[PDB]
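Have a look at the structure below before the remarks.
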Amino acid sequence: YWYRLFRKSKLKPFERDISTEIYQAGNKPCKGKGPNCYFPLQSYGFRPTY
Amino acid sequence: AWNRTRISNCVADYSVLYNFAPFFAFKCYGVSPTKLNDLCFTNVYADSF
Ligand SMILES: *[C@@H]1O[C@H](CO)[C@@H](O)[C@H](O)[C@H]1NC(C)=O
């Protein structure tokens, strides 16, 4: 159960996020590391011990 | 023991330094300025890690 950490489209009422490509954060084409870019999907640690 | 980097009574234009070093973990949770020159604020509580 992950979540859209980043995305390159402003959300509006009653709209869904689908694109999961690397969130480009630099003027140069940003793919992965280097600039501020990171994978916009972080795992939630759904443990019963939390 | 973070540094008291008190950013007051000046223009907090630190966005140019983005080009000086390759900032990797750029997590701006409340405000994400690629440029920062207008608002005056009292307390900054800036930290160095
Ligand atoms: C400091 O300035 C030097 C160039 O004089 C630059 O190479 C370096 O990345 C800068 N570091 C920061 C954090 O601004």
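Each position is counted from 1, following the chain as shown.
Method of determination (from the header): electron microscopy, 3.1 Å.
Yeah, the Cβs are placed from backbone N, Cα and C, and that goes for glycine too.
Under DSSP, B:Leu17 (variant position) is assigned to a helix (H, G or I) in the three-state scheme. In this chain, no residue six or more apart from B:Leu17 (variant position) has a CB-CB distance below 8 Å. The annotation that Swiss-Prot gives for the naturally occurring variant B:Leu17 to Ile (Swiss-Prot position 368) reads: In strain: Omicron/XBB.1.5, Omicron/EG.5.1.
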